[PDB]
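Here the structure comes first, spelled out in structure tokens, and everything after it is commentary.
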Amino acid sequence: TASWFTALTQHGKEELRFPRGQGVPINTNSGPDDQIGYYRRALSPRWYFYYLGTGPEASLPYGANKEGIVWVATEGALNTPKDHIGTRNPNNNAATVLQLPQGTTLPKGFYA
């Protein structure tokens, strides 16, 4: 089991965070309802994105405070667990390079 996407690498002291509405990786295999999840912090810390209701924190409800978990949602997303998307089997699929809309605000020491 794995994130669908490559990691965001923390090169500085600042932790990963996003303004509300920003930070969900682009995934054209998903729809507007699906655009919601968390980054989990795994040399420079690597943060990996998982859809809500999937991954190591599959049971964790959106917004719940927890060390090393950063919540992201695009306006229009729904609260349902993203069971249909699930996680990646790295034996079958390489990670998708993580892409964010141009002009997405990133903290110092992050690049995407």
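All positions are counted from 1 along the displayed chain.
Just so it is clear, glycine is given a Cβ too, placed from its N, Cα and C backbone atoms.
Taking Cβ-Cβ distances under 8 Å and a sequence gap of 6 or more within the same chain, the neighbours of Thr1 (variant position) are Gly55, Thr87, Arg88, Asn89. Mapped onto three states, the DSSP output places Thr1 (variant position) in coil. Swiss-Prot lists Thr1 to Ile (Swiss-Prot position 50) among its natural variants, and the accompanying note reads: In strain: Isolate Frankfurt 1 and Isolate FRA.
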Cα-Cα distance in Å between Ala42 and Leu43, where 13 residues go unmodelled: 11
